[PDB]
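Visitor: Handing you this structure, nothing more for now.
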Amino acid sequence: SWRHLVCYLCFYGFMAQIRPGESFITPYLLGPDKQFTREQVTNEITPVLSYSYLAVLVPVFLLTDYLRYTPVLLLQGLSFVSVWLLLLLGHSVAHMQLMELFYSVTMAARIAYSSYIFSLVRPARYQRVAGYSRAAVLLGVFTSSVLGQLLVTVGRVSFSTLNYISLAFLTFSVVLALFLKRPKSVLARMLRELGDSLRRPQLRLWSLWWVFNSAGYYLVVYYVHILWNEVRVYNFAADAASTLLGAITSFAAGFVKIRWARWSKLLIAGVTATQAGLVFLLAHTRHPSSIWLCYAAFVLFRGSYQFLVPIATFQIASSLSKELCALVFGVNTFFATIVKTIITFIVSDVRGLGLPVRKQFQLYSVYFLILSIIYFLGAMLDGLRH
Ligand SMILES: Cc1ncc(C[n+]2csc(CCOP(=O)(O)OP(=O)(O)O)c2C)c(N)n1
């Protein structure tokens, strides 16, 4: 129980994120084995992920609290396995949409893991465990991407073989999830407790942070590969180093000692202001001998956000005097994606304000600046109301 509760939980998080084939799904689909064209992949596969993620996220946070966070973690493991089973056995676009549907389920089930670590350990160690699990999750993402590239670049093994390596690892993650300790109108009660909990000032500040800052962070991270492509060993190294830096900063967030009643709004504003300038750095820089600076801007931006996520998870869980840690996590992830979709519609899509990728980032930079000013203002009014 001593070693089991914390070390094994981080070990599961580290090994659940081991996916050599996750970053090479599209090239594997667009390959000699499966013989799929770009139009089928772009128009029939990727949109299914977007729609199914929203339709699966809504039930996932309602059920993970009641069914406890073990079956959903076990469901996440099984759902991931069926994704690669359909990848290695699929022949038509129908199989690919089903595996994209299963893939969307898996991304909806990561809120269960984040809340699971909070139900396992006493509230005293909420901050340290939050830093540990996020560090373990990001260390898994980093070592999955690096081992994924190494097997394909310095290694000569085919995509099908590389996907087999993921399948064996993913089965191991399923086995690991099978030994996780399960902690010991209904809809009206949880919604009523949702409103009562949101009345607290600490959770409300961080929940609003989750909705908006994560939407901006995901917008930057999602519209970053295209931005570099619009301008192949270097666009991964930034991704690999960004996840590594996020792991270190998330690990360091479980050891920071800050009085989370007076310097909470200021810390959010300081990080958001840093991200606002950093995103602007990624945008307004186009010199050929300046791409290294752009990657340097990206890694710290990823680290700055991933530094505050364990803090946000720790504060929300500590401010929730109920077993509703997952429901708030799901609601914030629900609204963050909705806000992310809304900004994409206005800033990127033609029916709204059509801009090229360069113009989008400066729009995202001012979006962060508005967010930073709001938190800076929010801290000042809280400060004058000492
Ligand atoms: C067809 C297809 N299915 C799945 C993927 C993988 N995928 C789609 S959305 C997504 C999440 C975006 O990752 P990111 O924002 O970098 O994650 P984080 O750093 O927050 O863990 C991933 C991994 C893909 N590229 N293509």
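So for chain A, numbering is Swiss-Prot's, and the shown residues are 24-207, 249-295, 303-457, in order.
Going by what the header records, the deposited coordinates were determined by electron microscopy, 3.7 Å.
Just so it is clear, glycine is given a Cβ too, placed from its N, Cα and C backbone atoms.
Feature list, courtesy of Swiss-Prot:
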BINDING   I48, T49, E123, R133, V164, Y281, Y282, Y286, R373, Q377  folate binding site
BINDING   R133, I134, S137, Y149, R157, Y282, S321, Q377, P381, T384, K393, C396, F400  2',3'-cGAMP binding site
MUTAGEN   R42 to K  Enhances methotrexate uptake
MUTAGEN   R42 to E  Reduces methotrexate uptake. Reduces methotrexate uptake; when associated with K-45
MUTAGEN   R42 to A  Reduces methotrexate uptake
MUTAGEN   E45 to K  Reduces methotrexate uptake. Reduces methotrexate uptake; when associated with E-42
MUTAGEN   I48 to A  Reduces methotrexate uptake. Reduces methotrexate uptake; when associated with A-126 and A-286
MUTAGEN   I48 to F  No effect on methotrexate uptake but shifts selectivity towards folinate and pemetrexed
MUTAGEN   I68 to A  Reduces methotrexate uptake
MUTAGEN   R133 to A  Reduces methotrexate uptake. Reduces IRF3 phosphorylation upon cGAMP stimulation
MUTAGEN   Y149 to A  Reduces methotrexate uptake. Reduces IRF3 phosphorylation upon cGAMP stimulation
MUTAGEN   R157 to K  Abolishes methotrexate uptake
MUTAGEN   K328 to A  Reduces IRF3 phosphorylation upon cGAMP stimulation
MUTAGEN   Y376 to A  Reduces IRF3 phosphorylation upon cGAMP stimulation
MUTAGEN   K411 to A  Abolishes methotrexate uptake
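Just tell me what is around each of these and how deep it sits.
Guide: A 10 Å cutoff on Cβ-Cβ distances gives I48 (mutagenesis position) a total of 21 other Cβ atoms nearby, all chains included. DSSP assigns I48 (mutagenesis position) to a helix in the three-state reduction.
In three-state terms derived from DSSP, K393 (2',3'-cGAMP binding site) belongs to neither a helical nor a strand segment and is classed as coil. Contacts of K393 (2',3'-cGAMP binding site) defined by a Cβ separation under 8 A and a same-chain sequence distance of 6+ are given as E257, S261, in order along the sequence.
Classification of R42 (mutagenesis position) by DSSP places it in coil, neither helical nor stranded. With a 10 A radius on its CB, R42 (mutagenesis position) counts 25 other CB atoms from all the protein chains.
Under 8 Å, Cβ to Cβ, and six or more positions away along its own chain, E45 (mutagenesis position) finds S167, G171, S189.
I68 (mutagenesis position): 19 other CB atoms within 10 A of its CB, across all protein chains. The DSSP secondary structure for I68 (mutagenesis position) is helix.
Reduced to three states, the DSSP call for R133 (mutagenesis position) is helix.
Under the three-state DSSP scheme, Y149 (mutagenesis position) falls in the helix class.
Within its own chain, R157 (mutagenesis position) has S137, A318, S321, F322, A324, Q377, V380, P381, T384 as residues 6 or more apart in sequence whose C-beta sits under 8 angstroms from its own. Mapped onto three states, the DSSP output places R157 (mutagenesis position) in helix.
DSSP assigns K328 (mutagenesis position) to coil in the three-state reduction, placing it in neither a helix nor a strand.
Within 10 Å of the Cβ of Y376 (mutagenesis position) there are 26 other Cβ atoms, across all protein chains. A helical conformation is recorded for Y376 (mutagenesis position) in the three-state DSSP classification.
Counting only same-chain residues six or more apart in sequence, the Cβ atoms lying under 8 angstroms from the Cβ of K411 (mutagenesis position) belong to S278, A279, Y282, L283.
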Visitor: To the nearest angstrom, what is the straight-line distance from the CA atom of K207 to the CA atom of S249, with 41 residues unmodelled in between?
Guide: 21
Visitor: Scan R42, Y149, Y376, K393 for recorded positions whose C-beta lands under 6 Å from an atom of ligand 1 and note them, or write none.
Guide: none
Visitor: Rounded to an integer, what is the Cα-Cα distance in Å between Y376 (mutagenesis position) and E123 (folate binding site)?
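Guide: Distance (Cα to Cα, whole Å): 27 Å.
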Visitor: For the folate site made of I48, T49, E123, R133, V164, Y281, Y282, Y286, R373, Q377, how many Å separate the two farthest Cα atoms?
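Guide: Site span for folate, by Cα atoms: 26 Å.
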